[PDB]
Amino acid sequence: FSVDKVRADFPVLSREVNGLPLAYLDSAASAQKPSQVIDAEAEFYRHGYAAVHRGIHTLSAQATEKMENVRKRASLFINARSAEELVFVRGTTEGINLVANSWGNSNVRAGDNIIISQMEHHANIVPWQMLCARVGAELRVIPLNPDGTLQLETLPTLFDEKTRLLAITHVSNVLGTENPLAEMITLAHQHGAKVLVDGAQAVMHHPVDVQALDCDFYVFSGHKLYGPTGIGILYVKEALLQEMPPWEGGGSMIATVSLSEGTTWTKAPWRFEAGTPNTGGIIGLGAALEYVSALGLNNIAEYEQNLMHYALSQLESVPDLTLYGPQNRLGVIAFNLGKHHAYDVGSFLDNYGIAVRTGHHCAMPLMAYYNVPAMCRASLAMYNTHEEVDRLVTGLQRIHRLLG
Amino acid sequence: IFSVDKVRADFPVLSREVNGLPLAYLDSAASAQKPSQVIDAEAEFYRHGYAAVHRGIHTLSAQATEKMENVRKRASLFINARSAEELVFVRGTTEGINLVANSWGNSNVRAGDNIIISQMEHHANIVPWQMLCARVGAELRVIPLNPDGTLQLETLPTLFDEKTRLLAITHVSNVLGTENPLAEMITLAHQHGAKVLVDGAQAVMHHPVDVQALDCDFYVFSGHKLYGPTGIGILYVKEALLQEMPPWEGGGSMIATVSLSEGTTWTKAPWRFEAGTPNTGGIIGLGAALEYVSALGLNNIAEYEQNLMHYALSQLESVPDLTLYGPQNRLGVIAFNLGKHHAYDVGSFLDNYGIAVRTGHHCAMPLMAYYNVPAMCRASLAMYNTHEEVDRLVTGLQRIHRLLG
Ligand SMILES: *Cc1c(COP(=O)(O)O)cnc(C)c1O
Ligand SMILES: *Cc1c(COP(=O)(O)O)cnc(C)c1O
């Protein structure tokens, strides 16, 4: 693995901000893309473009086949049994909503309950709140620990015969905590409950196998995978997916449509894809998967882990620095500097050409647990370097010196 | 004024050869080709500009956010909405219609009520209302067709009553190219206190669209037919209605506050309806597309496309056993069948000649049912299409007629 050869593929790293070389630590919010993905999408638009859905002419057919090929590649990437177990979505959020409506409405009833965790992204919180509101069920929460880990021993208590679903995050977008999915899924299934996994922060860090996890639902976003915006993947166990009613109605998800005799649906995954999909994004996603797969995920894991160790090692020399989350954390470092407002810190770091994210990070309960209005977050991705970490450290030190 | 060559110079796919022959792409009605400006806009954004939106503290994020909202503004001006806050970013027409069908429909349509659609509707403007009607136990009423491809307008007064909440109608047919008399329908619709949703997916690239003039309550369209990128579209909703609509998808960025005890509250519209990371590249590209189309001018495009249509319809009279569907004043598309031949065979043979047309039911089955055919061939004539290509189509059809009898 060579971070230089990798950095050579990303033009954004050449960008300047406030007159200085960009150091982009915000990858957790969205990932930068290599020229391959961008050029893949662009070239598709330039020499390849037509409509999908098995049009009679050549460009359309080839486009359709490309789309299905990407579906296959995606399926192989997360190691699903069949590509028919994967659905194209706008992203993690839509996927979760789709499950929450399609599967949730038929499988969750009055008096039942769903389980989430206190570290969840809003995407993995609100759709279940909406659901519970619809059918009159209860939303139960797995509580945290001060070190940023969930309390596993509470699960036997949270689960009962009325528990249909466990919605859990693979990796925290704030803390970088990786939850013990295997244990949770094993325990969850014993009570006859399905498990949905939010992997939006997972899939780019290391290999993900959904057969090994035995998770019932799995969702993730492409734009954090160094792919284009507006595309994501929903994996669902075939047995469950085939029995799920459609969510969005429209063209291409129907078998037949009649204004007298009614309407029938085609098979999944296609049952859940209505109207024209996002083709360019799918192509770009394919490219992204190719690129990451070509670098290899264990290499990325190794480099990112060593980089993380370096960063955490260096950040110890920063006075009045408060870190949130465990030592085994993936991809992100959440911190606060003294009593300073997070946005001021962020602004100062921005002035120094360093991009970090501030605010509640779309997890309010997580912030509520730590009794803070917000946190600073630095992401260390595969193209990030020691020099940038040094810039971050020195920056924090300078802020501390200057603002006391 | 308008030069198809100067315009054609901007679209690289038109330089392509297909099955060894120069491409004639008549499938624009399915999806439109993009000029270099759009493609390069999205690409350059990705290359030198890219970050997450939603008011991140650093520079790229802020700039990205403003770019997004600027595109929203440009779109509102493009369709002449009062406010940019009346516009919602969607995956395309289908998601827009579904969003309305769920969000607005569930609260505004009840047992015993009824919705009106037409027989020429795209499935996108059919199925979600079926779903709604099934959910709340309402009735779906249909405006019947005429053999010439026009709706029977005289039937409307009877179809409307005090129980009619919504008219979901298409601006322009994706098959026939029929342009419906929206103003009349909306007047009549409003007289009964009913809302109107307009499917504009086939409209917005042909001529100017003014939603204030139309006074339509909902308007939807797709970006990829407007010569923009895939996976992006616009939902226009009257502010008064939009402000009272509950959220559909839950998640980040559409919330004010989130609590696991005190519950959850929503931010203002339109943002209430945009959950998670939007499609930023698509939005940028969409902005570029709107700029390009506006720069050419819509009336110019309308005139040129009209002359092209007249030419095509004139030339197609010399094709034996050619059956056309729809009126003479049609916009943008020509739906046809050749003798007793299967549409897909015709399409394939035309594909062999380097000509791209579409076949099948075109996602309107009832329309096909009305004409007693399983499918139709459809040729699209867009702003970058030429007389040369029409000549090629005619000669192609004639050759197919020679060969297949
Ligand atoms: C294309 C089209 C639709 C569907 O648009 P999508 O982009 O696929 O969502 C709906 N109605 C009409 C009339 C159309 O032409
Ligand atoms: C980004 C993220 C989401 C939301 O994904 P979107 O692409 O915005 O739809 C959900 N959960 C986690 C953990 C995330 O990091």
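To match Swiss-Prot, the residue numbers of chain B are left as they are there, and the shown ones run 2-406.
Header entry for method reads X-ray crystallography, 2.8 Å.
Here the Cβ of each residue, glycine as well, is placed from N, Cα and C on the backbone.
What Swiss-Prot says about the mutagenesis result for B:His55 to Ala is this: No effect. In Swiss-Prot, a published mutagenesis experiment is listed as B:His123 to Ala, annotated Loss of function; possibly due to destabilization of PLP in the active site. As a published mutagenesis entry, B:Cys364 to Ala appears in Swiss-Prot alongside the note: Abolishes activity towards L-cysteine but not towards selenocysteine. The active site, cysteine persulfide intermediate annotation in Swiss-Prot covers B:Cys364. Mutagenesis annotation in Swiss-Prot: B:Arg379 to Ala, described as Loss of function; the structure shown retains the original residue.
Closest to B:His123 (mutagenesis position) by Cα-Cα distance, out of the mutagenesis positions B:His55, B:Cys364, B:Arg379, is B:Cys364. Note: B:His123, B:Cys364, taken in sequence order from the mutagenesis positions B:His123, B:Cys364, B:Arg379, have a C-beta within a distance under 8 Å of a chain A C-beta. You'll find the Cα of B:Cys364 (mutagenesis position) roughly 36 Å from the Cα of B:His55 (mutagenesis position). Using a 10 Å radius centred on the Cβ of B:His123 (mutagenesis position) and all shown protein chains, the other Cβ atoms total 24.
By neighbour count, meaning other C-beta atoms within 10 Å, the densest spot among the mutagenesis positions B:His55, B:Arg379 is B:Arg379. Cα separation, B:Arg379 (mutagenesis position) to B:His55 (mutagenesis position), rounded: 42 Å. Here the Cβ of B:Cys364 (mutagenesis position) has 22 other Cβ atoms within 10 Å, regardless of which shown protein chain they belong to.
Under the DSSP three-state reduction, B:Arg379 (mutagenesis position) is assigned to strand. For ligand 1, the nearby mutagenesis positions are B:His123; that is, of B:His55, B:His123, B:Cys364, these have a C-beta under 6 Å from one of its atoms.
For the recorded site, B:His123 (mutagenesis position), the DSSP three-state label reads coil.
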